[PDB]
Amino acid sequence: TXXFXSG
Amino acid sequence: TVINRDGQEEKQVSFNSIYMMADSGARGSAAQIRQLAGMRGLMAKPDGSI
Amino acid sequence: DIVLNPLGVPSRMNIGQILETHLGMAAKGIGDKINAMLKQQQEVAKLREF
């Protein structure tokens, strides 16, 4: 997803 | 692929903007680039589990 | 009217502004086209077109 597994 | 003088097809890095910015270090990361090209990925749950 | 730096796009990963721009280009043209029709020989035929 992006940052933080987000993103 | 771009045409070589002789007529042969040469293989160049390419000047594509996402690629150019990434390779130059101007802006971007591979992970970010794949976000517009390749399938996103797995999300975390709030508990942290995937 | 405005010059925005593309380097703001890839790291921020907000694609929509680009699409808004693309559609906005399209729209910029169609109204303009209508304007031309409005300028000369305006007829319900233009309405047929719209």
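We number chain B the same way Swiss-Prot does; the residues here are 705-754, in that order.
Per the header: X-ray crystallography, 3.9 Å.
Each residue, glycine too, has its Cβ placed from N, Cα and C.
Quick look at what Swiss-Prot annotates:
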type	residues	note
MUTAGEN	B:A735 to T	Resistant to antibiotics salinamide A and B
MUTAGEN	B:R738 to C, H, P or S	Resistant to antibiotics salinamide A and B
MUTAGEN	B:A748 to E	Resistant to antibiotics salinamide A and B
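Secondary structure at B:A735 (mutagenesis position), as computed by DSSP, is helix. Sequence-distant neighbours of B:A748 (mutagenesis position) (same chain, 6+ residues apart, CB-CB distance under 8 A): B:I754. For B:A735 (mutagenesis position), the number of other Cβ atoms no farther than 10 Å from its own Cβ, over all displayed protein chains, is 13. There are 12 other Cβ atoms within 10 Å of the Cβ belonging to B:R738 (mutagenesis position).
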